[PDB]
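Chemist: I'd like to ask some things about the structure below.
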Amino acid sequence: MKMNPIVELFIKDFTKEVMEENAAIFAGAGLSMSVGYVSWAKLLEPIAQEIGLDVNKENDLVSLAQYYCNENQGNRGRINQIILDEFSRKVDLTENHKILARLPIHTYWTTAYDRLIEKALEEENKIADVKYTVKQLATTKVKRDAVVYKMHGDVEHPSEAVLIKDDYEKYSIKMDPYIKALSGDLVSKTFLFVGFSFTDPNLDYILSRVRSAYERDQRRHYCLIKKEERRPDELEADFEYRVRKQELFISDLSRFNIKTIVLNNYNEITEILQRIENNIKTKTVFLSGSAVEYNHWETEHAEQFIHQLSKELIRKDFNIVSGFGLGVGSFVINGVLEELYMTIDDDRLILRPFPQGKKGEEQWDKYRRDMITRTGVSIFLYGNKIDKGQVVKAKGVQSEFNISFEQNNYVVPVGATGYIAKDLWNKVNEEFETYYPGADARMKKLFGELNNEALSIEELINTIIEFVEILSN
Amino acid sequence: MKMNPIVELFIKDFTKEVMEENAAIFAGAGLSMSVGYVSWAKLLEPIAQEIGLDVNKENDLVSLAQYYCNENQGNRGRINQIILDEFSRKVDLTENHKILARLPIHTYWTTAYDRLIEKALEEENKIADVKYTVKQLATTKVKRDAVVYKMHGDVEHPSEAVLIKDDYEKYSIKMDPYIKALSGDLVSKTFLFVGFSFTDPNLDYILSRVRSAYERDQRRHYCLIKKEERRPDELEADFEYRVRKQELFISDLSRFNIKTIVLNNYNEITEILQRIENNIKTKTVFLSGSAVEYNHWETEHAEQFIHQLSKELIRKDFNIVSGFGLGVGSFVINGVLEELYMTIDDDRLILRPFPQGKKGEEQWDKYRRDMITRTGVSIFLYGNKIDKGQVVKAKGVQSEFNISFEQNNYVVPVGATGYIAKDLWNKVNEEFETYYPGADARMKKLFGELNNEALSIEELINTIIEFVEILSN
Amino acid sequence: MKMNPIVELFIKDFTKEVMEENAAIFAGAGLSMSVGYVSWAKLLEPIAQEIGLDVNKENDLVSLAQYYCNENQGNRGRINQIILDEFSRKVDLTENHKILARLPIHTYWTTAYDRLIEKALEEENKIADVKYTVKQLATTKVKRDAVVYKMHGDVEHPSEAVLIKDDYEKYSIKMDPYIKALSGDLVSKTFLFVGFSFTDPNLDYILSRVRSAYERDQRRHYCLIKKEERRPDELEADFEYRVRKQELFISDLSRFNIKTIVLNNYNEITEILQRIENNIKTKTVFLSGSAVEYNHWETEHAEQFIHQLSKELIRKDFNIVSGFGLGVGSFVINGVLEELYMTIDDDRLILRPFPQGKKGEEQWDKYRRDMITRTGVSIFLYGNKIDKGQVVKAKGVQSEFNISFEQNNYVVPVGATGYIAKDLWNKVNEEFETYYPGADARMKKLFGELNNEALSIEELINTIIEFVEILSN
Ligand SMILES: Nc1ncnc2c1ncn2[C@@H]1O[C@@H]2COP(=O)(O)OP(=O)(O)OC[C@H]3O[C@@H](O[C@H]2[C@H]1O)[C@H](O)[C@@H]3O
Ligand SMILES: Nc1ncnc2c1ncn2[C@@H]1O[C@@H]2COP(=O)(O)OP(=O)(O)OC[C@H]3O[C@@H](O[C@H]2[C@H]1O)[C@H](O)[C@@H]3O
Ligand SMILES: Nc1ncnc2c1ncn2[C@@H]1O[C@@H]2COP(=O)(O)OP(=O)(O)OC[C@H]3O[C@@H](O[C@H]2[C@H]1O)[C@H](O)[C@@H]3O
């Protein structure tokens, strides 16, 4: 289904930002607390007991750690050992980290010591450049896909982690290049603050400096904060007081032009990220098909149909990936060229002709999987081919359909074209929840109109375009 | 009972360190002064009289011995003879040495010339590798269980013992490998300084070097020092001055990140060590039982009970040792596997099936004693077996109970299961101080709830788990 | 087959050292040059060209880098960028790294900046603690399986890497704790220097210090160096001069008691490591079988046979892992107990009784795979079981055989026992190269004697023992 209109507007804006590679993610400690790591308060629980305090009655953990260091003549051995033993455990990644790794985001700023972001980026075969030291800023990893600025330290270097109040006090001098880099990113990139509480003194100082430098012309940043929920045993008045206090905090965040999105549940973050990826993943379509006969239409009429379909798809800011199949590939190229020339960007039209010969047939399967992996939505037209002097049904269209379905791609079999596409349409229609879960009345009507053979070229193309649009957004 | 919260926190931390085999013991001369050896001042009393001085009016015994050597043109014959005659006597070990030998500690550093630590380690059938010479460091005894670095010399080699000031002055050159080894251990292992005064120049030099090398990132070490007590004839003001001076000394110790635990009595050291061993000894439980009938519950319900009990025990970081008894062993295995697979560590589940046949029955007794010796807590379920076509009471459960009781293991007879376990529960209940000395109201309530047959599976399992928890800690 | 007697003696000694966890690996840059990284000379080739020099005509690359830094007023930007871009590439691990990760080795010392060792250790699900900074020495990762001391720096921190001569000059002051740690390890552990040239000034200084401290009582260390091979265009006399110079260098290495093993090829390193692992992997046997009938022998005679076989296996320092199968498990336990009691070590006898019940049968497969994974050699006896009132063939023995074969374990089906073991023996005999590649005449004779049903108990046990011995070594 869908979400609140505010969340939908945020999704549209951030998908617009990400596709231009001008988006950054600021991940706090809260993004990793769902993985399985104990909260920092629970880590400091024995430490507070040692100096005679209690974490449950303490609001400032930084001052708690500073008191612990003061008792031990400024020694951090126990704190370093605690953070090293806790944040270096072997835990499975959450879905949020994998989604963020799949997104085309080239900048991560983290206040968490764990390497979950690095691991998520490396699992997706993405070269990630982690920077948590001043000297590391002067060297850039070659062909990096994303840079993770760990602005508070790494788990493998506990002595450098910003935990106590002296660390924050000397941060402005020791880690000044990181402050300058974050100040530059907060004005040159659009941030999405996920799992961040906005209570960090370093972030307060940096944001205040940015606001003082730019006043009302600050760049718009987005934030995700869960609304306060009533505790199991609490009066109504205190819950309303907490909600009022959270509303004031959210309004105060927008002083730095950081728009806050209220989230009912923590699991809504994953649903937002999935939507953001889907609006990007489905932006590329895969025009599958091959035809020597064109069913009810004549060859010229169907060629015009395919040409105009590709022209409309390109006109609506879609990316066409075509295998240059016999009978549809040339007309797809013609439509794309007619729309574009009214040079060719490598992102608009992607041609992958299949090598002809017994040597290329062995690599055909991986070639086809590589093609389909580039796309998010698959559209199937006709699907017959001439074999043994007869118009047989082309099994490559079925193979593409199977590969796209294995990849959880949205399949749109145009049944009006006929042949193997009609069979695909019937197969999808028999079990509609399997291929299109949670569909609406409009989606079902459009799908049932895909097999309406009495439609003209324009009506069928409009049906397909509306179907792809409601799929993408 | 219990002790101060500071001591309890130290006990928890050090038990955590020992179970990971990252703990070391630094034993000074004070740990042996309880055995029966005369103090070093009393040994030097005739020597001081010889050169015209008096030990009671002298604070530095090292300089006293150096003066004695200076008078005799640098000859140490009398001092060597004195230390050889005093520290080679035949004395009985204290409880502290035996407890330290029973603990899983692989490193001992000693400034005492006596071989009490070696003897304690050898009494427990532990291969101990004593090192007091530079050449001995290059050779490691095969399959050693603990290495004792006698950093000041052995009693059987009085000429090499560090007694006079020239020995300390040339220690940095002669015994440099020992200094390097102690510097490595002070940063790679957690030390417990027992019976040490922290006035040794070698230790001061080594600790200062470690602090200069690591500054505030030094590893946390623990110390045990008795609080100053008022002498029989002393003013209040001088006693308060001594206490203030001791507090300043304790605070100065933490400059090297050595946390000091204030002990009211010397005998509290034994009570701390017993607690440290008990938190380790009781970490392993022995699930005893055998069932062909399952009392009030059905066979499936009781199988689920045993399965979930084992799953909860493993989930709470306990080690299950099972004799694979008929009716409980398979379900214990099922629970352990379900918890672990959500490979098998050799420490989590230990299976010792009893060999069936007249040849194995003769070794059954030693086999059972070996099994129970591995554990610290014994839990008994049901205990009937099919014999002569009838459900007789199984005497093996009673034998296990007797063996565990002979070993001072905590016995937890689950009386709700019934049969021989109900008899065991009644036997423990009749004389409760015999099996559970110094019990509290909560422990008595939990024990009386073990026979509450109206409890469900979850309630009974929670009762058993809480009982085992309050036993372990 | 086998190798030179010197290499065999080294293999025996080092396998003896590794099994006692007293062995360490010192890996130089040469161990990674087979992975695909370009040599350090090729990295410095543009740098030398920049300052007017040439690497091919230069023997000291450290001085070359120092000259490059001197030209640029002591700036290392280009060198840091070069090492970061080269040693952070994504390359596949070699077999040597995987073998070293599988070995029970708890200490690695590396002069290579790449993280290949860390990756190899993490692929085997081993917790590895990488240390390349002074502060990192004071913190130990909990439950680490191996510690990798990167004594020259990490690739992700190029500014700290020891590349130029100033770095070596200030190493003795900056990285002094690493020098002390390596000095301690060079006297407390047996090292295997793989892929190291022994031209590093730091290693020369450390080894000279160790020799000066211990003189002729230094611990024995092992090294692997490839013999010099004639270049494609070179005179005989210069090749003989190079060989003489290498022999002198090898002899000079033994001054520090570092025995050097001459290797004809680089690929002989993998063959040595495979032998070292095989002598450790095959030290544990898996006694598979289940019997209600005992073929030609009577029940008592076959029970004595199994008992004595287990007793002999334990007597020859083997580890027995038994699934407590019906008919062989009890007698295996009896034999092991009789041999050991003449406590039970967790490594000598490992019992894994199979949970009986429909709940445990679902986990039986993973349980059996976990059991067999612990072992290196599988021995199969009988293999029948009572089903439907008849002595059917037990399929669990066949399943174990299949699992062991999938794991490349040596299978020893005792065909004299009969039943499913005779079928296993015939199956192995039909295609002998598949299960025992590169066998000798003695191995074939022993295998053909395993089915000699006329053998007595002692003769059959001796045959099995000799077979397992020639397999292990
Ligand atoms: N002389 C040719 N010149 C150029 N291209 C040719 C020729 N001859 C055949 N082709 C095309 O090769 C592909 C593999 O051949 P195929 O296995 O027979 O394909 P198919 O079963 O018709 O599947 C159809 C899908 O495959 C791909 O185009 C097909 C053919 O149209 C597309 O992705 C389609 O959408
Ligand atoms: N065919 C069998 N297969 C497997 N195992 C069997 C069989 N037949 C009997 N057993 C078990 O042998 C042990 C010795 O036998 P037992 O002397 O008769 O034992 P018990 O009196 O019931 O004591 C119970 C305690 O002993 C041990 O399990 C018992 C039996 O359950 C445990 O530690 C119990 O906790
Ligand atoms: N009352 C029982 N008490 C104890 N143990 C029992 C009983 N009843 C059966 N067992 C054993 O369970 C295992 C699984 O049963 P199974 O699948 O029938 O085994 P199998 O086909 O005979 O394979 C044989 C191999 O499996 C394992 O022992 C077998 C049985 O002997 C070993 O590893 C063998 O080497």
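By the numbers in Swiss-Prot, the shown part of chain B spans 1-342, 346-476.
Even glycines carry a Cβ here, placed using N, Cα and C.
Feature table excerpt (Swiss-Prot):
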- B:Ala23, B:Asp114, B:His152: NAD(+) binding site (BINDING)
- B:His152 to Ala: Loss of NAD(+) hydrolase activity, does not oligomerize correctly (MUTAGEN)
- B:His152: active site, proton acceptor (ACT_SITE)
- B:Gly289, B:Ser290, B:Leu326, B:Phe357, B:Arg371, B:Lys388, B:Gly399, B:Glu403: 3'cADPR binding site (BINDING)
- B:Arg371 to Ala: No resistance to phage SPO1, no oligomerization in absence of signal, a little bit of dimer seen in response to signal (MUTAGEN)
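Can you tell me where each of these features sits in the structure?
Modeler: Taking a C-beta cut-off of under 8 Å and a sequence gap of six or more, B:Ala23 (NAD(+) binding site) has these contacts in its own chain: B:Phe14, B:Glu17, B:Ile105, B:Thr107, B:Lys189, B:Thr190, B:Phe191, B:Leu192. DSSP assigns B:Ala23 (NAD(+) binding site) to a strand.
Neighbour count (other Cβ atoms within 10 Å of the Cβ, all protein chains): 24 for B:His152 (mutagenesis position). According to DSSP, B:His152 (mutagenesis position) is assigned to coil rather than to any helix or strand.
B:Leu326 (3'cADPR binding site) carries neither a helix nor a strand DSSP state and counts as coil.
Secondary structure at B:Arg371 (mutagenesis position), taken from DSSP and collapsed to helix, strand or coil, is helix.
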Chemist: List the other residues in this chain whose Cβ sits within 8 Å of the Cβ centroid of the 3'cADPR site residues B:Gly289, B:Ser290, B:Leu326, B:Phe357, B:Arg371, B:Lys388, B:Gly399, B:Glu403, in sequence order.
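Modeler: Other same-chain residues with Cβ inside the cutoff are B:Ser288, B:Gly323, B:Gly325, B:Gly386, B:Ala397, B:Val400.
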Chemist: Does B:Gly289 (3'cADPR binding site) have same-chain partners at least 6 apart in sequence with Cβ under 8 Å from its own Cβ, and which are they?
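Modeler: Those within reach of B:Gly289 (3'cADPR binding site), by Cβ under 8 Å and sequence separation of 6 or more, are B:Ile306, B:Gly325, B:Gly327, B:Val328, B:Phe383, B:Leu384, B:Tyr385, B:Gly386, B:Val400, B:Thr420, B:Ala424.
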Chemist: Using all protein chains in view, find how many other C-beta atoms are within 10 Å of the C-beta of B:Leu326 (3'cADPR binding site).
Modeler: 18
Chemist: Which recorded positions from the list B:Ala23, B:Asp114, B:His152 come close to ligand 2, meaning a Cβ under 6 Å from one of its atoms?
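Modeler: Qualifying residues: none.
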Chemist: According to DSSP, collapsed to three classes, what secondary structure does B:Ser290 (3'cADPR binding site) have?
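Modeler: Going by the DSSP assignment, B:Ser290 (3'cADPR binding site) falls within a strand, counted as strand.
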Chemist: Non-local Cβ contacts of B:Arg371 (mutagenesis position) (under 8 Å, 6 or more apart, same chain)?
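Modeler: Non-local contacts for B:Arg371 (mutagenesis position): B:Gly323, B:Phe357, B:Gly399, B:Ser402, B:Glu403, B:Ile406.
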Chemist: Roughly how many angstrom lie between the C-alpha atoms of B:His152 (mutagenesis position) and B:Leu326 (3'cADPR binding site)?
Modeler: 57
Chemist: What kind of secondary structure is B:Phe357 (3'cADPR binding site) part of, going by DSSP in three states?
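Modeler: In the DSSP reduction, B:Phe357 (3'cADPR binding site) maps to coil.
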Chemist: List the Cα distance (Å, whole number) between B:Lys388 (3'cADPR binding site) and B:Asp114 (NAD(+) binding site).
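Modeler: Cα of B:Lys388 (3'cADPR binding site) to Cα of B:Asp114 (NAD(+) binding site) measures 55 Å after rounding.
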Chemist: List, in sequence order, the same-chain residues at least six positions removed whose CB sits under 8 Å from that of B:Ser290 (3'cADPR binding site)?
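Modeler: Spatial neighbours, sequence-distant, of B:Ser290 (3'cADPR binding site): B:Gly325, B:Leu326, B:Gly327, B:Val328, B:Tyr385, B:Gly386, B:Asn387, B:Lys388, B:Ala397, B:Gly399, B:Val400.
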Chemist: Within 10 angstroms of the C-beta of B:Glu403 (3'cADPR binding site), what count of other C-beta atoms is obtained when all protein chains are considered?
Modeler: 27
Chemist: For B:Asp114 (NAD(+) binding site), write down the residues of its own chain that are at least 6 apart in sequence and whose Cβ falls under 8 Å from its Cβ; none is a fine answer.
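Modeler: Once residues fewer than 6 apart are set aside, B:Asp114 (NAD(+) binding site) is near B:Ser32, B:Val35, B:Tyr37, B:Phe87, B:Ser88, B:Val155.
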Chemist: Of the residues named as NAD(+) binders, B:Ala23, B:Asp114, B:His152, how far apart in Å are the Cα atoms of the most distant pair?
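Modeler: That value is 22 Å for the farthest Cα pair.
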